[PDB]
Amino acid sequence: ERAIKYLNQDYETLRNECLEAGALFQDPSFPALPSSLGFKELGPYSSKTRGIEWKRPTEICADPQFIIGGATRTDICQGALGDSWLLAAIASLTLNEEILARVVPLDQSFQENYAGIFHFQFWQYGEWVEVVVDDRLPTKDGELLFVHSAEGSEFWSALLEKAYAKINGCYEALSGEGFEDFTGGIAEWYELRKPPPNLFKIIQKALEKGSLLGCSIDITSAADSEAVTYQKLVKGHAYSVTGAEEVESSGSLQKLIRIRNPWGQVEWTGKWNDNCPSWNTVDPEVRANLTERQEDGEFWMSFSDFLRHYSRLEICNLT
Ligand SMILES: [Ca+2]
Ligand SMILES: [Ca+2]
């Protein structure tokens, strides 16, 4: 099996051509120009594009790395772009070892055979499509403007997002509800107001099989977009559902669900948050395995609070 090459651009061939020529890849189909950024919010006349400079990782930091400490969900920290659903999906995808391995090839780095070109594969329309990109990334004041990793010198996620931007036409096309446009397989939606009786099980089974799960809070008006609630949840913003466990708390079974804000910051402050004393009611060994005091965007909340505070849940069965 061989993935369909987007625009018939072959990674190996293009990389070798550049190496031989002693030059860095400059993608003719997706240039480091305003058109690749956007058309309105990120359009050529938008104040949001003010000061943007395209730079390869080598100009961003001293020792750029493709992957550091593995390609995981903590490497997904949203930038100045409204692509929370895409990022929630990518974060969820890192939990599926096999798929991630195909989406993010390891035959690339900033050390060996580096020529400023990288590639990724996307599950699209019942077919695998491979996309190449040069590594010039949008920056502002010396730092990545859009997605970035908690590790300042790690670039696989920044480059993956760019590849998504390329296949969709521009970064702005990644903005504006659902995994569908960025993933494959069939997507099933659930209204948390009227959940199936065995939803917790469904969630657990979906997680165990490697499906992608995301959830969000409906917004009243456009002004309510990204509004922060009393318990520090963000409205009209996609979150990845990354875990689900039923624990024994003070002698009672408690269904808990783990959620991750793709911002990589700003977490729920209700019961079961990282510093909640409720964790003292759980077996020390169990707690050690499930929670830690870290602002990484990931937190736990009871399934009950989840059902009460979130509006929708999407599950994308890759297989
Ligand atoms: Ca990493
Ligand atoms: Ca956390």
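Chain A uses Swiss-Prot numbers throughout; the residues present, in order, are 22-197, 202-344.
Every residue gets a Cβ built from N, Cα and C, even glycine.
According to Swiss-Prot, the protein has these features:
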- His262: active site (ACT_SITE)
- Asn286: active site (ACT_SITE)
- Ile89, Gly91, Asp96, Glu175: Ca(2+) 3 binding site (BINDING)
- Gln229, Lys230: Ca(2+) 2 binding site (BINDING)
- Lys230 to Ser: No effect (MUTAGEN)
- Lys234 to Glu: 85% decrease in activity (MUTAGEN)
- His262 to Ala: Loss of activity (MUTAGEN)
- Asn286 to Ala: Loss of activity (MUTAGEN)
- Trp288 to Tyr: 95% decrease in activity (MUTAGEN)
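Proximity of the recorded positions (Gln229, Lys230, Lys234, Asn286, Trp288) to ligand 1: a Cβ under 6 Å from the molecule is found for none of them.
Within 8 A of the CB centroid of the Ca(2+) 3 site residues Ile89, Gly91, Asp96, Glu175, the other residues of that chain are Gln86, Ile88, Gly90, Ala92, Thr93, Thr95, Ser170, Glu172, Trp177, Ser178. The binding-site residues shown are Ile89, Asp96, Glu175; of these, the one with its CA atom nearest the CA of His262 (mutagenesis position) is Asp96.
A break of 4 residues separates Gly197 from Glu202 in the model, and their Cα atoms lie 7 Å apart. Around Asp96 (Ca(2+) 3 binding site), the same-chain residues six or more apart in sequence whose CB sits under 8 Å from its CB are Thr115, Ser170, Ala171, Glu172, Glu175, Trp177, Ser178, listed in sequence order. Summary for the binding-site residues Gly91, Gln229: the Cβ-based neighbour count within 10 Å is maximal at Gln229.
Using CA atoms as reference points, the recorded positions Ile89, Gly91, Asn286, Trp288 were checked against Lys230 (mutagenesis position), and the closest is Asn286.
Within the same chain, residues at least 6 positions away in sequence whose Cβ sits under 8 Å from that of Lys234 (mutagenesis position) are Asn342, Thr344. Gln229 (Ca(2+) 2 binding site) carries a helical DSSP state (H, G or I). Reduced to three states, the DSSP call for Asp96 (Ca(2+) 3 binding site) is helix. Taking every protein chain shown into account, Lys230, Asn286, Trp288 are the mutagenesis positions, and of these the Cβ with the most other Cβ atoms within 10 Å belongs to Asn286. For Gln229 (Ca(2+) 2 binding site), the nearest of the recorded positions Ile89, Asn286, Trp288 in terms of C-alpha separation is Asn286.
When Cβ atoms from all protein chains are considered, those within 10 Å of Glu175 (Ca(2+) 3 binding site) total 23, not counting its own.
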